Amino acid sequence: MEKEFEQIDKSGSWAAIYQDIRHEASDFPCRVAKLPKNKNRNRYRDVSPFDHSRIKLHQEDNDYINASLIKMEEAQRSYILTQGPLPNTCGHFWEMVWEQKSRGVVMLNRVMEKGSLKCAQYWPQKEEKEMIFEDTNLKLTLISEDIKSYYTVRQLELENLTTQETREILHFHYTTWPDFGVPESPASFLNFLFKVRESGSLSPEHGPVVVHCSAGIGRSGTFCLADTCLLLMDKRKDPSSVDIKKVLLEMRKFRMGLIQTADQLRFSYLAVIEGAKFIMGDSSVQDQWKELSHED
Ligand SMILES: NC(=O)[C@H](Cc1ccc([C@@H]2CC(=O)NS2(=O)=O)cc1)NC(=O)[C@H](Cc1ccccc1)NC(=O)c1ccccc1
């Protein structure tokens, strides 16, 4: 894929490759999302989950939430991309984390961006101010947090008040990824992704990681495109066969608009390429990425 990256760069055709991809993307029914009773469960009117992969809450009332299950079969990993929750869908958000047995949550956005609210404050900021979602009978408590330069990892306790059960949810918040933008560098992004991988949150023994930004397609799609590609070129007989454009389209069969700009697509090539060093054998690389990320 590196000779392709060069070819495209030298040609100045990212907008074209990206456009081809948008044009080719899957189009599936989003009936439930469009139901009139779910208008206030959707942050954006042009971003809905496909009925076939949408996540269904386990409640008879209304099992709708703007979230999609991205099941990458060959890569053997599943992600749930959802929108930044709305004031009225925080309980729903956590009901899904519980019901889906998720271990981690990856936030790649800020609550406020461009002076506009892009996501509700769905997690407690102070351990003393825990959150109780009366509608889904859940309790959320902040136990600790490790603040780095461009991201914060939080340790939350999600308690299902109905079953009396407790679960620790790791929160991975990338705080310096601008909307429609790209990480500050391949190393800062890779350092973050691998931070998420080491915790175990992406392991098959836990439910699918919940990944979201504001719409749950741009930055989320990017985070996932890179993770899935790195998974494929580690289990594939020939690492060179992995086609990022083709892997992206596959992902778009599960949720629309993954990757929102040509520059995020390009960045995705840079991340995978760089990340390939680790995949191909060299342990050192990661330690260098961390140094470069300047998390301190
Ligand atoms: N296209 C857009 O920019 C947004 C969707 C959107 C929002 C954020 C992103 C972000 C890009 C990124 O890098 N990461 S991300 O969180 O996916 C990517 C796409 N959509 C809207 O803003 C819609 C546009 C629209 C308006 C009318 C009919 C159909 C589409 N406005 C609204 O949805 C809206 C909502 C409430 C009040 C008024 C308008």
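Chain A uses Swiss-Prot numbers throughout; the residues present, in order, are 3-298.
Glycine is treated like the rest: Cβ placed from N, Cα and C.
If you look up Swiss-Prot, you'll see 3-277 marked as domain 'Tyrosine-protein phosphatase'.
According to Swiss-Prot, the experimentally introduced change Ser50 to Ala or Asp is described as follows: No phosphorylation. Sequence-distant contacts (6 or more apart, same chain, Cβ under 8 Å) of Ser50 (mutagenesis position) comprise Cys32, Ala35, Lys36, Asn44, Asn68, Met258.
Proximity of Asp181 (mutagenesis position) to non-local residues of its own chain (separation of 6 or more, Cβ distance below 8 Å) is seen for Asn111, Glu115, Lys116, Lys120, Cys215, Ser216, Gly220, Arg221, given in sequence order. Among the sequence features in Swiss-Prot, the mutagenesis site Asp181 to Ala is noted as follows: Substrate-trapping mutant.
In sequence order, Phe182, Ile219, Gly220, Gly223 are the residues near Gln262 (substrate binding site), counting only same-chain partners six or more apart with C-beta under 8 A. Taken from Swiss-Prot, the feature substrate binding site applies to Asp181, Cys215, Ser216, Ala217, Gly218, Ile219, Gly220, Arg221, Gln262.
Among the mutagenesis experiments that Swiss-Prot reports, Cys215 to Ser is described with the note: Catalytically inactive mutant; abolishes sulfhydration.
The number of other Cβ atoms within 10 Å of the Cβ belonging to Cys215 (mutagenesis position), over all protein chains shown, comes to 28. According to Swiss-Prot, the feature active site, phosphocysteine intermediate maps to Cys215.
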Taking residues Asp181, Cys215, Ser216, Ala217, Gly218, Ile219, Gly220, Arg221, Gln262, which bind substrate in the record, the widest Cα spacing (Å, whole number): 12
Any further residue of that chain within 8 Å (Cβ to the Cβ centroid of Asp181, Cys215, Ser216, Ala217, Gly218, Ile219, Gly220, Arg221, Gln262) of the recorded substrate site: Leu110, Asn111, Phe182, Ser222, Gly223
Three-state secondary structure, which DSSP defines for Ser50 (mutagenesis position): coil
Binding-site residues compared (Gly218, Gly220) - the one with the fewest other Cβ atoms within 10 Å: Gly220
